[PDB]
Amino acid sequence: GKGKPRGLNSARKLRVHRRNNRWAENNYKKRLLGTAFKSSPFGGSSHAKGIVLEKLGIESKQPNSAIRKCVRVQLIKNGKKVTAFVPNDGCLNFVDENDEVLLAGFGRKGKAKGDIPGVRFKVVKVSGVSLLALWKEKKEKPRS
Amino acid sequence: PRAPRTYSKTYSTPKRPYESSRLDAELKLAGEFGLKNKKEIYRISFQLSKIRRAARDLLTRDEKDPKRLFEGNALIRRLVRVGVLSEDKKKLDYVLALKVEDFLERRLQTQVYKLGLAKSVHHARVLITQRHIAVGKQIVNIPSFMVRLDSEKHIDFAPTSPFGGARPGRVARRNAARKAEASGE
Amino acid sequence: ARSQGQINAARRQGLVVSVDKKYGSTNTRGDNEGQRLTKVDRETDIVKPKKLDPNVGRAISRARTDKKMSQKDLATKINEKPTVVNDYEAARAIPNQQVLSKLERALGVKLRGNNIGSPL
Amino acid sequence: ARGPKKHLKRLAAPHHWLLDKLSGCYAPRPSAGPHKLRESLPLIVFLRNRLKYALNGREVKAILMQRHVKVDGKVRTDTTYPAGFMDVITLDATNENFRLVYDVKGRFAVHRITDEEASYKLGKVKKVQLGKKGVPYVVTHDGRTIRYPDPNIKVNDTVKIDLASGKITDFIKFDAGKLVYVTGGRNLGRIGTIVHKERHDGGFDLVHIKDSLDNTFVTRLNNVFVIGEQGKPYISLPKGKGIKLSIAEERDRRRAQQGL
Amino acid sequence: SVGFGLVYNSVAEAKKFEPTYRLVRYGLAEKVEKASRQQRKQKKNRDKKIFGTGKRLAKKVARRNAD
RNA sequence: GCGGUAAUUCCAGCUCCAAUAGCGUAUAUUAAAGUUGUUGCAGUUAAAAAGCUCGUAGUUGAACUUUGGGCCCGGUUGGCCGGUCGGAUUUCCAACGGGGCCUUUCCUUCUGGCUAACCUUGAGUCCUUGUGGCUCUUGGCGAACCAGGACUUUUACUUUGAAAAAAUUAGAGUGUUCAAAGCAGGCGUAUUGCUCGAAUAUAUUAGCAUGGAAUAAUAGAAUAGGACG
RNA sequence: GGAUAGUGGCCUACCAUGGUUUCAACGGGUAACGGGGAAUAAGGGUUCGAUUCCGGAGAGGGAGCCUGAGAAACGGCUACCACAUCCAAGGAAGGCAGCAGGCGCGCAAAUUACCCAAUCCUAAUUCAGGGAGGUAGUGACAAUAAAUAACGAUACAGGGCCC
């Protein structure tokens, strides 16, 4: 019984059956078609330098209400316009137009966080510093 | 290109990092024997795990084959010469019952305190790292020396090191010249 | 255990053994607890909960008024509430040795029975 | 890749040279010579790892250039000279005579002999063949070809050849029950007898070896090398006498001999 | 302390076999004043550029640079 | 999930916790993951038995063909052993196969090469009276080993051996002052030198020699064109 | 038969239609150099290996060829294509995926340093030369050894329980 062919010669049947049931794992097809180097906004990178176009009011999901103060950036290498979160308090006002910020992933591989809807990314630096340092006032920004 | 100098890490971090039991037990270890960072404890338990790994997978071999005989008697020889293993426990089962503090007992950190010399484990620590401790004729400044059998005889001070006579040092000298100028003339 | 006995007696107060885990790491309220609450439960009687004299409270009033602050400023100085500070002035309060220790470490005023009013 | 390697890095030389991993990239890369670069050892690692008569390649070059080192009797100034199996590296200065014979472990060690037996090296023959003007000739494993043999010699027979005469002396006809010196694989450097001999015609014929201490093994036949008669070898042998103790009794001999 | 030492018979043969930097360490040879290696390779390049004997060229280029 | 008026989650301070000359972050593979499952999943209803049969590949497939050694042991029939009023046993004891131990352990055979040792005698010498004792073969003994043959069903399987570059890895020796490391070093009689070392394991399918003949297929001799001679 | 170093459809004439494949051929992808190995590890495994060693392959793209034992060599030449330099505007020489260095590209990665002394190599050769290689600087990639204080002397408080 049990389904599988338990035969002492049945290994090609066994291995083909395994190889073709692997794709239903979310990650085997995701590497092996090549989907990061095809159509995720980054090319397998973790951070990308981008250019600020817009400041966006993304309003949070259902058990919350807040306007989240995100930013709408464009990549350098690839041209994608993409939302990005500007993290902790008051650091929207540290960013103006076209500020060449640095984008990271967000904590769940490439899905959203909590109650910003649809966003994948975040900013960590603006034009070559940081945001932690700027927020704790331990670094002052150069002026271009 | 000259070959890579091979190197390795010397410990394993624990797998569930916030367990109250592991915290309090390792805290009694560290605050008992004056251990600086838990890199020390995890290195000790790593050495214990390596010998425990070889002991399990060597004990699985049959009696009277020269691999088990050879590596077994040499392993017990090493533990005897370090001193964590008793003189009559020499069997491949008693080696796996070792706890961590049995390996902490043979640290020269502890051996200075056990032989006297300090009035504290912590004073032993500051004395070893300020280099007044010479095993025979070699100074150490390593608290985690993992001391051996015969040289526990030879734990004492140095031919330098003002505790071991021979030209007292800095603050004593400055106070000597200070009292000489302030009270002599 | 003779050698560490001498070591821990050479350190602060300790006991004849000192290896057992005291508990509640930021429960800073365990000054008065472990002997008195297990008295008042076991009593099955009525006990007298009393604060000492309002001279301590007027010492607080004099020291605060001399240091040019208010009650609320003193509460946000000692990380407690205005109500507990205000009752500690006006003598309708109950004691807490821990809070009295913060009042002394912020003011430098003896709040201790016989002697009142100097940073020791 | 366009032609012959002249470099050879460390971690690629044989292990019987026992070179440290560091203090260079490179390893002293034998020239062409009589003996293969797996089975030979250059004079530079011989002199500075195994005899300690120099610390520098500068020094080894001057030492050889002073024309004392008569490797098989002839003065050699070449640092990259592949000194290999059964080699009679002699001097005049220290008046010593080294013969490259192995260890029990498989390592070209030191074997200090007298002037007698510094005047003959042995050699396995590896093809005997007929050449110009009807002249037969016989090969060795340093490549010493010799014309006009004893026709009693066949292949896989060994020969005692002196230093300078050539002039084939006492050979040994190969058969069963003879002392041989197995010089390859894991049986490299052990000594035994020719208890049995087998022909797997077409590929890699073999020979059973029994040593003195009752340890049968079975070697291939390009690793065999006849050293002579039963209890009578034509040269001298190192410590251990090619016997390969077990590791536990090896440790036991080391520990017992350690101290008085 | 541990170092490694050499003693010699026949000091002439000693300085024969001796590394010359140690001879400079011992005052037995002059600390050689040679050019920096960049300067030496550059002069070497000029040397391999000038074919001939050099002054055969210097004469005619001085002749032509005169007028 | 907190945050919509007294926020144990925001911003600060106070205090603490942990890792500590390091801590956090992003992303990716690994463990967690018996959530890829051969070991090792699940399909009535949670996702999931093709509508149903046929059927080529693949995968799988009932039963059956005898066993050279002995020492010890126990188990069954049994006989001289029958005492007990047809059962009642011990063991001097065969074997009936069975469990360990050292080995019988082998390749089946000619073509003779060649015989180790003879059934001995070719007679008596050395020496205790002499089958003590050799120098020796004319009537015997081939496997102790060689190569021209024929034994020849082929494998899949498993045991053993040689290969399984150096580093790596597991690990043996060693106080690099501990150590990460390295392949060193250690002892004197330190004044004209002695010496151990630098192992071993592992690596796989694929080959290549080797034993094992259970398992699993495969050839025979039927319309005897059979082997024996 | 020629070619070749030499076998060979390697090529040519002639003569046959063969050879492979559902036990996956042929064609497509790849963020494919391979192997030694690395990580994680109960066991069975899964992913990775541009990279300190072996084997390969390439010198901007592509072919051809002298020299030579050995190169389809590019720190050699010739041709084209792509890219760019200096001129007196006639022309000439080009190759960093050697070593540093610069630009661009990027989340993204060092001195236009000293030297044959080590380890190796080359030659007519102990000697000359070696941006092979070694030596410092940058360097929180990693990995180890592990300073930030030790020994005292001190005091004030509560609050249980015996009185």
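Residues displayed in chain C correspond, in order, to Swiss-Prot positions 26-145.
According to its header, the structure was obtained by electron microscopy, 4.4 Å.
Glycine too: its Cβ is placed from the backbone N, Cα and C atoms.
Under DSSP, C:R61 (mutagenesis position) is assigned to a helix (H, G or I) in the three-state scheme. Counting only same-chain residues six or more apart in sequence, none has a Cβ lying under 8 angstroms from the Cβ of C:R61 (mutagenesis position). C:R61 to T appears in Swiss-Prot as a mutagenesis experiment; the accompanying note says: Does not affect ability to prevent stalled ribosomes from frameshifting.
Cβ environment of C:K64 (mutagenesis position): C:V72 lie under 8 Å away, each six or more residues apart in the same chain. Under its mutagenesis entries, Swiss-Prot includes C:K64 to E with the note: Does not affect ability to prevent stalled ribosomes from frameshifting.
Feature annotation from Swiss-Prot assigns domain 'HTH cro/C1-type' to C:85-139; the stated evidence is sequence analysis.
Recorded in Swiss-Prot as a mutagenesis result, C:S86 to P carries the remark: Decreased ability to prevent stalled ribosomes from frameshifting. Packing around C:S86 (mutagenesis position) is summarised by its Cβ count: 15 other Cβ atoms lie within 10 angstroms of its Cβ, all protein chains included.
Listed in Swiss-Prot as a mutagenesis experiment, C:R89 to K is described as follows: Decreased ability to prevent stalled ribosomes from frameshifting. Classification of C:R89 (mutagenesis position) by DSSP places it within a helix.
Long-range neighbours of C:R89 (mutagenesis position) (same chain, six or more residues apart, CB within less than 8 Å of its CB): C:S95, C:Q96, C:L99, C:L132. For the published mutagenesis C:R89 to G, Swiss-Prot gives the following note: Decreased ability to prevent stalled ribosomes from frameshifting.
What Swiss-Prot says about the mutagenesis result for C:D112 to A is this: Reduces interaction to TBP. In the three-state DSSP assignment, the secondary structure recorded for C:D112 (mutagenesis position) is helix. The C-beta environment of C:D112 (mutagenesis position), restricted to residues of the same chain at least 6 apart in sequence and closer than 8 Å, consists of C:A118.
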